[PDB]
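A.B. asks: Sending over a structure as structure tokens; questions will come in a sec.
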Amino acid sequence: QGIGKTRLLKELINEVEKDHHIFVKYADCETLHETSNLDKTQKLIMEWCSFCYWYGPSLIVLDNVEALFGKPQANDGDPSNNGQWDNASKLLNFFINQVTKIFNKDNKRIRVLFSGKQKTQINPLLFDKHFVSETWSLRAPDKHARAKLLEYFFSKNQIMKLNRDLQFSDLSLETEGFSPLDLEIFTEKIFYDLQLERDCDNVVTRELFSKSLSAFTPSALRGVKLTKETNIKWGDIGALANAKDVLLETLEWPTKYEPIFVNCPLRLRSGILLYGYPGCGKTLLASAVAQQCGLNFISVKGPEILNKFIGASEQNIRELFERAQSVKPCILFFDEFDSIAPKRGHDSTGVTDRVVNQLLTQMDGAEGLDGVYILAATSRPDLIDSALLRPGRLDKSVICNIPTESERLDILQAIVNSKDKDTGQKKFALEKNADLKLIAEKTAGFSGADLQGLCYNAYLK
Amino acid sequence: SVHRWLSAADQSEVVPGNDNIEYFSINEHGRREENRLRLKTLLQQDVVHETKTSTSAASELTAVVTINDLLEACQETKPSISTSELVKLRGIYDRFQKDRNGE
Amino acid sequence: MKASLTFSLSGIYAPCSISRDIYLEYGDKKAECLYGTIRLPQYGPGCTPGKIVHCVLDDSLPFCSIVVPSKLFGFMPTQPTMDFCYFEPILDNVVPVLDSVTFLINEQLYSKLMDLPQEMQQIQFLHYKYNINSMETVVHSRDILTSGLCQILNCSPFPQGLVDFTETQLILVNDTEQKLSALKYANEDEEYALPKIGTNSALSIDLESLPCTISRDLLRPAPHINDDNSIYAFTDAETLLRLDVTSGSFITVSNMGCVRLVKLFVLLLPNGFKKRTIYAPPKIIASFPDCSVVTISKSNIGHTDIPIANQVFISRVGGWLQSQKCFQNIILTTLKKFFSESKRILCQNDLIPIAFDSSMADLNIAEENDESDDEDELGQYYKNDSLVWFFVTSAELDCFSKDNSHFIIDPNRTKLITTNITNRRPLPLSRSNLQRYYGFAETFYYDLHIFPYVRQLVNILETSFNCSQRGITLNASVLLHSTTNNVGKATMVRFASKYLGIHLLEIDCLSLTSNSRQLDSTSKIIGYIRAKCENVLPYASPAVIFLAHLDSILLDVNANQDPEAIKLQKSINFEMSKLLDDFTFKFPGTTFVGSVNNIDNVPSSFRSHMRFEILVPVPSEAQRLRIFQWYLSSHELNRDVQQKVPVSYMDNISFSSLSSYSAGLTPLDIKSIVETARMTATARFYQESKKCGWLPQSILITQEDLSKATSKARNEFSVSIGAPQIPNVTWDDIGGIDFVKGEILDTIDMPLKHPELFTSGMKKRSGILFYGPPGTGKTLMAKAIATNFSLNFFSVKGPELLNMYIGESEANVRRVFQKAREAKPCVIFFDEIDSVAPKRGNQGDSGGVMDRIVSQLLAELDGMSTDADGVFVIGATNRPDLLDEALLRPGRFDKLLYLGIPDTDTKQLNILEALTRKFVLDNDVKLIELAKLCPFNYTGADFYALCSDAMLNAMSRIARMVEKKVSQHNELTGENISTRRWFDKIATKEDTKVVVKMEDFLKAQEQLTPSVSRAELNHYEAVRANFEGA
Amino acid sequence: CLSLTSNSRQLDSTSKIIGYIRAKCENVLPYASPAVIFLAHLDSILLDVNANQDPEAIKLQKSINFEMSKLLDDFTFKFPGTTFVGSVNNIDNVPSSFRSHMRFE
Ligand SMILES: Nc1ncnc2c1ncn2[C@@H]1O[C@H](COP(=O)(O)OP(=O)(O)OP(=O)(O)O)[C@@H](O)[C@H]1O
Ligand SMILES: Nc1ncnc2c1ncn2[C@@H]1O[C@H](COP(=O)(O)OP(=O)(O)OP(=O)(O)O)[C@@H](O)[C@H]1O
Ligand SMILES: Nc1ncnc2c1ncn2[C@@H]1O[C@H](COP(=O)(O)OP(=O)(O)OP(=O)(O)O)[C@@H](O)[C@H]1O
């Protein structure tokens, strides 16, 4: 939604009429839905095909086809998926019969043009009946395009103007994952909150821009609880040197040398797993290096997918993967993966097994789906399936080791010297030059969580 | 026997099918392509005029096994049962013969 | 352009005389070597492709007069030929010269002229004997120079072009099969073998329906404008001279009392219709349904002598179309138009065919237009699609004339009254192809000998029809079912119906359903079907009641569903069966046929009540061959080519192959492939047309186009199906393949490529088992086999099957095997069979579950080879020493192929070149040095890791260089451009380009370590030796 | 929309509700601009029906949603200087497609 297809079709209709003389029958599917009764509709499709034939060549078009002809979503609850046919399926069969009969009768005259939001959503009958030759997906706009989209949008309000120092290139850089509708809404926002303060002659500013973006919630991310604001940085986690280097080689290096990896002609490493002692920071270094890369962050925990129905869980996984892929370059993470996709043969109903093959379909599915940076953690990697750890098929795995003297001192110095978000000074009243060396000695066998808890209760004392 | 026969009925004429129609001559100023592209096609691009099937020809001859074939197969085919299994099951069959196995 | 035409017998390659008016258009060109293309009218839809010829000027030729050699075509102009043609002189473009061409010479010419050792003298003799001039003559394929002794076979690159004696490719071939002997031109057969000359009144001759409409411009002499156009019949001139009557005369065809008049003309050469035959439109044939041979006699009735009728009663012929209330208006309007066209000729009890474009049905257009001739030119804006029948029930005359039996109808003087409906059997397809004559969507013609199911079903209808005629009633019903959709069972139903000339009663289930949920659905459906039937059936027998997608109504329902829905379904089904029985009883001879997607879903009761049950399977190899012949047929290709240029494909297509690759598809898929080839052909043709400006005449379809169309269709079908494991692999990606090439090819493709040879009831090769170091390419080689040979592939890891105790392990292998049986042809792989096929009999496990698994797999593997051709089993092992010996036996595995550690530098060289085939390598790379460097213990996976690490190192160097550039330019420019910004716009191509040096490979090799220990190498070699020994 | 609906099941429901809101708003608005149209518990009509429900009701709800959106757009286009405000007790319920189409939050 929001890619302004409707306007694409309208501009199309205009150009085709002006340049090639095709009678065109535009009709949104909402009106047909208004009276989606089989016989009443049958009559309408008869009328259509008749008229369209009456002006050869013709062109039908229906924005939002799924609204009317969209087959109910695969399962839809009824176990009798076969045998009985959905009403809209019968309507699609009827339309298919008429149009294909005319086509065999006359290829030239009538050439339909459907318009939907997803291949699966659209009824597969047309595909099975080989009705559609080829299809095109309208991808999210690119920065270079967003340049002109904004340069026309705030042109629409010819009054407003940008600033000399600021340039549309900027607009493109910060804007991302925004459909033309989203850019429209953002420019309306900027106009309104600019009209808030009537000092400047409607000139853009960096600060108003930043405030608007901060307040902004784009549709793609709207309706989702993205647990991203964590503010855990390098200073918040300093140990696990080897893990830091590997994660940089995996996440920062792509985002820092894209030109080289663009022609790197083996498919890039998809993602890495995390394992180690409980609470040893697996959930921390991931976020820290995500902030290092400044990439989009999502924290997915085992429960989010798990549901009550069988089969519905698979489709929940499906649109989860849809969201994950939509935001290249993004990091997806699964916590407690030992509770998500363990080794097969650990469930009576086998929902775990079918879920696992569903997960495998995507990563093993070679569809250019690599911008999403898959990630996951588990204290019990033994419980995962070996297939989920095949080298080449899947990438390295990251171990978390015990904090020894060196690592303990590193983490203690980092946390005690931590500069606050609210105040900026030390999170704790830190001894200026105390003997932090002897503290690590008595903490042999601890965990970074144990060290920070020790410091925390010391702060309470 | 069929392995032996693979040099008895397949040896007939040329490799299974039709061959030995060769190529007659060429007139090119460099284009000396005598390969099957312009040989199998063109003159007889169809294998035969409106080619179809006919009576039994592919397996015209059955590879009738011979006494030597059976002789060698016997020795090559080792016994499928080890004497240990035979004696064990026979002894157990007699043990149940004390009760049921036999009369 | 329209230019008069005449034929000279001066030889195929004789110069073509052109009227000076024609010569002038060439103008600036040489004016002496003028070349022009021609098109000749074709007796039917479409146009004969233009032939290019060398022309010379001649003022003696009258205005727009041309002369062409008839011998150039397979005929001489004994009888009159077409008077005119369509000429086009190409000005901008010049005649292309074919580099290569194909010919054919009789044995004697080969053995005589070949005597000379020089080809130039032979070709000079060819020119002298055939009048062909290099840089002057244009050669076409399938051209005959000698009457059964000289032939032109093929031309390349184009099928026609200029001749270059020296530079052109010319194939010197002979006719050792005696084919040239039978080759003779049309009309050349008879050396004036004088037929008996007499004034015989009647001459019994064979009758034939016109294959296609004949344009009036081909009537020599041309008839009057207002003459009725529906009473014409034609034949060879010799027949007319036997009847000593002229083209454009009236002649009476009579048989056992039933007689009619006809306008008869001559067929302009060249021929293409059976000799000694009379060709008549369906109009005549219908009145002679059972008469193939018929008597024909002259007529002396003059046009003036024909009486004019005033009132004529016509009873509409009973038919499925006739009963459609939606069409009555349009049919009547077209009927009135048909009489309004001009004066009509009719007799009592005659029949009338009327055609109309049903798509124009509901759009009643311009009836208020009073007596407007413009209606003719909506006709091409129309296109007639379906036909209906009319019966001449009575004619009223007002004066006794010489021709009382016949009569004429004038709209301004004659009145017409429609009356009750009369039954009449429809003509069988044998006597005429109505679709072909009217150019509708001709239904594919089966060859019963190759479609046994269709033959079996047909073997029902005529027997029932006869027994009914013989006074024997029997309720013959049949139900069609299938395992997959898109198989055209309805198409075959229609084909059978037309074959016997029986009325068809088609009722789509998915069209008129209303609300099959409320307490009206049963009643509404029954009433609608009953009404749609009773209105046509009484005057339509014999016919068939066909229910498409019948299962849709009759949905068997489980108990737990809503009881009311259960009751409604029980009703709908029971009353449906009752309606069928009532129909059969009330009208003996009627039979019922139904189409169902899944036989099982039908309720058992009705199913038992059904009489015949037939499934229509997927098309087979020869069936695919026939379907390809049908679709690629020019008639099938040019149904809707409104563009003047015709479409066609070169003869060099190996239809058998296209069939072979067509395995596992359906008729709609084949139609899609043919139309996709149509796509490519038209697109490339228009591309070339704009490029050069010259049209390479018609459009052509090359075997690569169809191959790629099948590829894309198979891709879509695969995305529809489960198998995701055939994406892309080739031999270039993997080395070490040549070692077992012969064995693998012989084991896999020979049974597939020679089944009839393997149809000897022989044990087809069971399978293959591979062992050796991991990552050597075993799985990659198997995938290469699958993708190259295009068989559905599933990968199963033995270990994954094992459950906690035994949840489902045997059932799982059974499911994979059966789903493989559905997706034939296919390949199944077992990963690490040793983990599921260990030596058993010595150790005692905990539960002994595995013993039954191994027994089951052994039994199945032995049971498939007998008949299950198209499905093959392959297993994978890395530690065969653990593998049970029972599998090593032939029948389970017979070719224990091996893929070991690369010993020689050639193995590593092939593996590395296959690995880095797509690497952007600096010229410094000398992979021989690395191959010597790499210890032989390195495996294929070791080389993959090596190449990946070399890429990582090279990308690191490029990254450091990019960072240095970034810092330097940052200090120089004074700003701080982020790396992302540097890469989006500052980064030029060299920044986005990766360069690899030998240093990267050296670093990777030094960083890489043996994936396999040398002790493991010795263990693997010992296990190899021990297995290979036995 | 929590009070006067007077109809929520019948297939005429969607038509009745949309027609009523349209009737009142176009009845009073033309002579009363500038003004604000306010919907109380607007969510109680607009929502995202789960797939775990019969299809035809889902179709009906998709309809009513679309005609609500069209109604607001038509009102703003036909009556310049006009705005509306909606009240909801939980964002997650309102049709995401609808939410995206709106301006302020
Ligand atoms: N050329 C364009 N292509 C796409 N969107 C455009 C274009 N020009 C402007 N837009 C903006 O994009 C949005 C188009 O919204 P629109 O309602 O047409 O969406 P849609 O993706 O066609 O889907 P739907 O009609 O189902 O909501 C508007 O905000 C409009 O200002
Ligand atoms: N270097 C560190 N190692 C471990 N914990 C640390 C470190 N630095 C800070 N901590 C704190 O210790 C806790 C780490 O537990 P956390 O659950 O995040 O780790 P985890 O390894 O992902 O474990 P799990 O998967 O069991 O949740 C947090 O409270 C975090 O703030
Ligand atoms: N040899 C053929 N067999 C079947 N159909 C063919 C063949 N050649 C062409 N066709 C075309 O394929 C289509 C067959 O569709 P039809 O409705 O008869 O199929 P069906 O087997 O009843 O399948 P379903 O009911 O699942 O759609 C028609 O358009 C027909 O013209």
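All chain A residue numbers match Swiss-Prot; in order, they span 463-923.
Technique stated in the header: electron microscopy, 3.9 Å.
Note that Cβ sites are derived from N, Cα and C of the backbone, with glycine treated the same way.
Quick paste of what Swiss-Prot says about this protein:
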MUTAGEN   A:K467 to E  In PEX1pA1; no effect
MUTAGEN   A:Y488 to A  Cells are able to grow on a medium with oleate as a sole carbon source
MUTAGEN   A:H495 to A  Cells are able to grow on a medium with oleate as a sole carbon source
MUTAGEN   A:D525 to Q  In PEX1pB1; no effect
MUTAGEN   A:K744 to E  In PEX1pA2; decreased binding to PEX6. Results in accumulation of PEX5 on peroxisomal membranes
MUTAGEN   A:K744 to A  In Amut mutant; abolished ATPase activity of the PEX1-PEX6 AAA ATPase complex
MUTAGEN   A:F771 to A  Cells are unable to grow on a medium with oleate as a sole carbon source
MUTAGEN   A:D797 to Q  In PEX1pB2; results in accumulation of PEX5 on peroxisomal membranes
MUTAGEN   A:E798 to A  In Bmut mutant; decreased ATPase activity of the PEX1-PEX6 AAA ATPase complex
MUTAGEN   A:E798 to Q  Abolished ATPase activity of the PEX1-PEX6 AAA ATPase complex
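Provide an account of the burial state, proximal residues and distances for the features listed.
C.D. replies: Spatially close to A:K467 (mutagenesis position) yet at least six residues away along the chain are A:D525, A:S577, A:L600, judged by Cβ distances under 8 angstroms.
Under DSSP, A:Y488 (mutagenesis position) is assigned to a strand (E or B) in the three-state scheme.
Following the DSSP three-state reduction, the secondary structure of A:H495 (mutagenesis position) is helix. For A:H495 (mutagenesis position), the same-chain residues lying six or more positions away in sequence with a CB closer than 8 A to its CB are A:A529, A:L530.
Cβ contacts within 10 Å of A:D525 (mutagenesis position), excluding its own Cβ and spanning all protein chains shown: 20.
Cβ neighbour count for A:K744 (mutagenesis position): 25 (other Cβ atoms within 10 Å of its Cβ, all protein chains included).
A:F771 (mutagenesis position): 14 other CB atoms within 10 A of its CB, across all protein chains.
For the recorded site, A:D797 (mutagenesis position), the DSSP three-state label reads strand. A:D797 (mutagenesis position) is surrounded by 21 other CB atoms, counting those within 10 A of its CB over all protein chains shown.
If you take the C-beta of A:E798 (mutagenesis position) and look for same-chain residues 6 or more apart in sequence within under 8 angstroms, you find A:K763, A:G764, A:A839, A:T840.
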A.B. asks: Cβ under 6 Å from ligand 1: which of the mutagenesis positions A:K467, A:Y488, A:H495, A:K744, A:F771 qualify?
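C.D. replies: Close enough to ligand 1 are A:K467.
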A.B. asks: Which mutagenesis positions among A:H495, A:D525, A:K744, A:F771, A:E798 have a Cβ sitting under 8 Å from any chain D Cβ?
C.D. replies: A:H495, A:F771
A.B. asks: Quick one: of the mutagenesis positions A:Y488, A:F771, A:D797, which has its CA closest to the CA of A:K744 (mutagenesis position)?
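C.D. replies: Closest by Cα: A:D797.
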A.B. asks: Within the set A:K467, A:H495, A:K744, which mutagenesis positions show a CB-to-ligand 2 distance under 6 A?
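C.D. replies: Checking each Cβ against ligand 2, the ones under 6 Å are A:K744.
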A.B. asks: Could you give the Cα-Cα distance between A:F771 (mutagenesis position) and A:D797 (mutagenesis position), in whole Å?
C.D. replies: 22
A.B. asks: Tell me, by DSSP, whether A:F771 (mutagenesis position) is helix, strand or coil?
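C.D. replies: Its secondary structure by DSSP: coil.
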A.B. asks: Quick one: Cα separation, A:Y488 (mutagenesis position) versus A:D797 (mutagenesis position), in Å?
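C.D. replies: So the Cα of A:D797 (mutagenesis position) lies 49 Å away from that of A:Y488 (mutagenesis position).
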A.B. asks: Across all chains shown, how many C-beta atoms besides its own are within 10 angstroms of the C-beta of A:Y488 (mutagenesis position)?
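C.D. replies: Result for A:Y488 (mutagenesis position): 15 other Cβ atoms within 10 Å.
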